[PDB]
Structure formats: C-alpha cells, structure tokens
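One structure is given here, and the rest of the page talks about it.
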Amino acid sequence: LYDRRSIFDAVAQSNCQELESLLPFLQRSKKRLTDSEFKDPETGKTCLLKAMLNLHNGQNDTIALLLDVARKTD
C-alpha cells in the first residue's frame, strides 16, 4: 500500500525499488496518481514536483518511474 508521505519519502531518497508496486497499486485501486489524495493539501504540488526538487547530481531515477506509471494508469 502507498500514500502521499510514502511516495514523497521514496522519491526524496531516489528509491526506485519502493515504488515498484505503485503501478499495480493504482490500477487495482482505480485511482489516478494525479488525484487529490496525492496532491499537497496546501501548495497543490504532486509527487513529480517533489522528485524534481530532490535531484542528486542532476539525476533522480524515480522521475522516469513516476512518468511511466502516470502514462500507464490513465
């Protein structure tokens, strides 16, 4: 299972393994990665923006992971 804090912590630490089950999680849950559950309640930022703000030497593998997930889900 996943929630906003878990995804944010994963992308912050560049943990591509932790998000391996995000695609089947969302597909079984029938809910989009862009849904208001994943947006910040105040700023409106999504997990992608959180990943973009945490880059290591200009690289963060979880960005391509998230983009692939969002492509595949809806």
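Numbering of chain A is taken from Swiss-Prot, so the residues present carry the numbers 111-184, in order.
Header lists the method as electron microscopy, 2.9 Å.
Every residue, even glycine, has its Cβ placed from backbone N, Cα and C.
One mutagenesis experiment named in Swiss-Prot is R114 to E, and its note says Abolishes capsaicin-evoked current and binding to resiniferatoxin. The number of other CB atoms found within 10 A of the CB of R114 (mutagenesis position), across every protein chain shown, is 16. According to DSSP, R114 (mutagenesis position) sits within a helical segment.
The Cβ of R115 (mutagenesis position) has 8 other Cβ atoms within 10 Å, all protein chains considered. Quoted from Swiss-Prot, the note on mutagenesis experiment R115 to D is: Abolishes capsaicin-evoked current and binding to resiniferatoxin.
One entry in Swiss-Prot concerns the mutagenesis experiment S116 to A. Its note says: Abolishes phosphorylation by PKCM and enhances channel response to capsaicin by PKCM.
One mutagenesis experiment named in Swiss-Prot is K160 to A, and its note says Abolishes ATP binding. Abolishes CALM binding. According to DSSP, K160 (mutagenesis position) is assigned to a helical segment. Non-local contacts of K160 (mutagenesis position) by the CB criterion (under 8 A, 6+ apart in sequence, same chain) comprise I117, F118, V121, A122.
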